[PDB]
Amino acid sequence: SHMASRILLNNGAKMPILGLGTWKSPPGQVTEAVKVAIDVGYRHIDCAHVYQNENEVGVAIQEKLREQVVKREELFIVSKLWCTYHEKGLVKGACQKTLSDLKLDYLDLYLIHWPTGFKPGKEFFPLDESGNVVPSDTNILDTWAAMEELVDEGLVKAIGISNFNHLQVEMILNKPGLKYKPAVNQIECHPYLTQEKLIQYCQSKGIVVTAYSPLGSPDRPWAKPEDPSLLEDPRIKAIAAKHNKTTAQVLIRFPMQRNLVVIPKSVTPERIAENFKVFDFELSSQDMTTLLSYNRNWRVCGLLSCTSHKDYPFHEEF
Ligand SMILES: NC(=O)c1ccc[n+]([C@@H]2O[C@H](COP(=O)([O-])OP(=O)(O)OC[C@H]3O[C@@H](n4cnc5c(N)ncnc54)[C@H](OP(=O)(O)O)[C@@H]3O)[C@@H](O)[C@H]2O)c1
């Protein structure tokens with residue numbers, strides 16, 4: 001379908017363009033979800049410590065390795081450093097906890113989950129008595145240096161960023177003494193948040209973009225009935241019908257044809273399989289431009305409790 005399965009990263013490794021998301025996947029369902037995904041062809045799993053389900057994801061990965069359904073070198077496992085671990089002295093331990101839970105001896109890619117550092121401690125969103133999230137002082141260039149050390153210690157093959165705006169990406173690229181460029185910026189992207197400016201910037205610097213919430217995250221916990229709904233948009237349904245595919249399949253193919261990686265989440269076996277069957281059709285340029293035209297700057301993930309943080313990413317235009 002004029003579509004290779006992997007994209008070359010600036011660390012020299014190849015990354016599967018379609019992965020399985022795991023945010024909100026219940027711990028009692030995610031082991032089967034990941035097993036099914038690997039069985040039906042997925043080779044990339046997107047994880048995070050803050051999702052609280054890495055142990056269960058890891059059970060699935062380990063079983064499929066033990067069963068010899070896949071070899072470790074064929075898998076591309078991604079996780080993310082949570083905001084309460086931006087300190088120099090906490091990054092390695094946070095990575096190692098993720099490795100121990102996923103039952104891996106390296107990650108293919110480790111991302112700074114958000115540019116905002118928070119006070120370390122047990123709470124993922126530490127609050128002051130008035131409800132503000134308590135920041136860390138550690139600046140993100142120092143967090144990046146700590147990520148670089150993980151490459152040099154063999155814990156991770158690639159490092160990257162997530163939810164960074166273009167000025168924050170530029171800060172990393174302009175870092176004095178930069179040793180490794182970010183390989184990936186993982187950002188929200190779908191027809192209602194098309195991200196042209198940030199995607200162009202990242203791609204022009206050789207940074208691969210991964211699109212999260214490609215279906216508009218209908219299970220996001222703050223969903224309101226009045227919100228827009230990609231899967232129910234009749235205009236997108238019409239493009240899907242024309243191609244004899246589902247709306248979800250169109251929504252997944254869309255970022256693929258922008259040279260993005262995409263990570264739809266499901267715990268439903270039939271949908272996991274459906275979502276992978278996107279290498280057998282092509283959207284036209286006109287389809288692509290039409291889908292881009294639906295942009296409304298609508299965000300699933302605004303980190304809305306953190307808008308006063310000095311490194312909050314979404315005040316900038318892009
Ligand atoms: N870096 C970040 O800050 C960040 C933020 C958000 C997301 N992410 C990553 O991106 C992944 C994907 O984003 P997301 O989880 O927000 O949402 P999403 O992938 O846009 O949507 C997931 C929702 O769509 C449903 N669904 C999946 N396939 C479907 C299909 N074929 N037909 C109908 N409904 C379908 C799922 O239901 P069922 O599961 O019940 O089947 C679930 O409710 C996350 O899981 C996470 O790995 C990263």
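Note that the numbers count up from 1, one per residue, in the order the chain is shown.
The header says X-ray crystallography, 1.0 Å.
Yeah, the Cβs are placed from backbone N, Cα and C, and that goes for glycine too.
As annotated by Swiss-Prot, NADP(+) binding site applies to 12-21, 213-275. For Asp233 (NADP(+) binding site), other Cβ atoms within 10 Å of its Cβ number 18.
One mutagenesis experiment catalogued in Swiss-Prot, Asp46 to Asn (Swiss-Prot position 44), is accompanied by this note: Reduced glyceraldehyde oxidoreductase activity. Under the DSSP three-state reduction, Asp46 (mutagenesis position) is assigned to strand. Sequence-distant contacts of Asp46 (mutagenesis position), defined by Cβ-Cβ distance under 8 angstroms and a gap of at least six in the same chain, are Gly19, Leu20, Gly21, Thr22, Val78, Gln186, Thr210, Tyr212, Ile263.
Contacts of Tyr51 (mutagenesis position) defined by a Cβ separation under 8 A and a same-chain sequence distance of 6+ are given as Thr22, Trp23, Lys24, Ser25, in order along the sequence. For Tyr51 to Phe (Swiss-Prot position 49), Swiss-Prot lists a mutagenesis experiment annotated as follows: Complete loss of glyceraldehyde oxidoreductase activity.
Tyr51 (mutagenesis position) falls within a helix when secondary structure is assigned with DSSP. According to Swiss-Prot, the feature active site, proton donor maps to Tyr51, an assignment based on experimental evidence.
Secondary structure at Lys80 (mutagenesis position), taken from DSSP and collapsed to helix, strand or coil, is strand. Residue environment of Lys80 (mutagenesis position) contains 25 other Cβ atoms, counted within 10 Å of its Cβ in all protein chains. Experimental mutagenesis at this site is recorded by Swiss-Prot as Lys80 to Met (Swiss-Prot position 78), annotated: Reduced glyceraldehyde oxidoreductase activity.
Looking at Swiss-Prot, the entry for mutagenesis of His113 to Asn (Swiss-Prot position 111) says: Reduced glyceraldehyde oxidoreductase activity. According to its DSSP assignment, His113 (mutagenesis position) is coil. Spatially close to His113 (mutagenesis position) yet at least six residues away along the chain are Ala48, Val50, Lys80, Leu81, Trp82, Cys83, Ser162, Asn163, judged by Cβ distances under 8 angstroms.
The substrate binding site feature in Swiss-Prot is assigned to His113.
Within the same chain, residues at least six positions away from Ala273 (NADP(+) binding site) with a Cβ under 8 Å of its Cβ are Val36, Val40. When the binding-site residues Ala223, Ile263 are scored by other C-beta atoms within 10 Å, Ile263 scores highest. DSSP assigns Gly12 (NADP(+) binding site) to coil in the three-state reduction, placing it in neither a helix nor a strand. Listed in sequence order, the recorded positions among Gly12, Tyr51, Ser213, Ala223, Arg253, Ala273 whose CB lies under 6 angstroms from an atom of ligand 1 come out as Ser213.
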